[PDB]
Amino acid sequence: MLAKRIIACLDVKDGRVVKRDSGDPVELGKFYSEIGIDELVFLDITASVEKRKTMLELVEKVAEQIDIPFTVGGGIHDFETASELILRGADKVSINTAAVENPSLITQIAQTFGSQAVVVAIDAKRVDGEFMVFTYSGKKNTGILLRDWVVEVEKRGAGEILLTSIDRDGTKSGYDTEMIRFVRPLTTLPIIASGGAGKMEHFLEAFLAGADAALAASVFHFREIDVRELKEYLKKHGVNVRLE
């Protein structure tokens, strides 16, 4: 039976992890590899002029110095960019705003590299009692219902949904288990719960709601949650996790 996954997200900028520096992304990823993290997500926010080259150098370094599944994203807007990153060594790319505005992009990536190579990050917010998709880093209400987008996302060939609840992202307040439960029955795809991770019990709550993986950043980078303890705690509470 599949293990539930614990994923670490590294926000990167100009070649360095960002918390003001936060170490080298590669060596911080190596570290996560060794203490029990299951996959890495790297999100780039570098300026467009050096971004293409910078992310590509990151991917190459991560692919030949770590041996962990990883995803790269942040401002991937077209098939050619996604293609360069996958062929440079990324296992998956994340797309978001460009996915919403050009859904064929999902299909082009999936048909070339397989659906496993495509993650669609969906940012959603509850507006007037209905789940809505937002673009532009959670700042634009698209008018598209969360219910319709996840189905279209699977229809288009995505391999995985990275589901962030805009209300919880950046708080340490907890995962938005209501939204997971809302999405879980609408799609067969794996769901990464993102946004809100405060305490070990939060991960349990997300997996009980139907998440397949759980993503966090600060709580791990602040040596603020111990992955080993989280996994042991997860196991004790009856959740399949990959130990050591």
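Using the numbering of Swiss-Prot, the residues shown for chain A are 1-19, 27-251, in order.
According to its header, the structure was obtained by X-ray crystallography, 2.1 Å.
Every residue, even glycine, has its Cβ placed from backbone N, Cα and C.
Pulled from Swiss-Prot, these are the features on record:
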ACT_SITE  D11  active site
ACT_SITE  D130  active site
MUTAGEN   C9 to A  No change in activity
MUTAGEN   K19 to S  Decrease in activity
MUTAGEN   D51 to N  No change in activity
MUTAGEN   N103 to A  No change in activity
MUTAGEN   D130 to A, C, F, G, H, I, K, L, M, N, P, Q, R, S, T, V, W or Y  Complete loss of activity
MUTAGEN   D176 to N  Decrease in activity
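Known features from Swiss-Prot, placed on the structure.
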residue: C9; record: mutagenesis position; Cβ within 10 Å: 21
residue: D11; record: active site; Cβ within 10 Å: 18
residue: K19; record: mutagenesis position; Cβ within 10 Å: 11
residue: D51; record: mutagenesis position; Cβ within 10 Å: 22
residue: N103; record: mutagenesis position; Cβ within 10 Å: 25
residue: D130; record: mutagenesis position; Cβ within 10 Å: 26
residue: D176; record: mutagenesis position; Cβ within 10 Å: 17
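Gap in the deposited chain: 7 residues are missing between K19 and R27, whose Cα atoms are separated by 6 Å.
Among the recorded positions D11, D51, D130, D176, the ones whose Cα sits within 10 Å of the Cα of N103 (mutagenesis position) are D130.
Between the CA atoms of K19 (mutagenesis position) and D11 (active site) there is a gap of 8 Å.
Here the C-alpha separation of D130 (mutagenesis position) and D51 (mutagenesis position) works out to 17 Å. A gap of 14 Å separates the Cα atoms of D11 (active site) and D176 (mutagenesis position).
Residue pair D51 (mutagenesis position) / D176 (mutagenesis position) shows a Cα separation of 17 Å. The secondary structure of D176 (mutagenesis position), as reduced to three states from DSSP, is coil rather than helix or strand.
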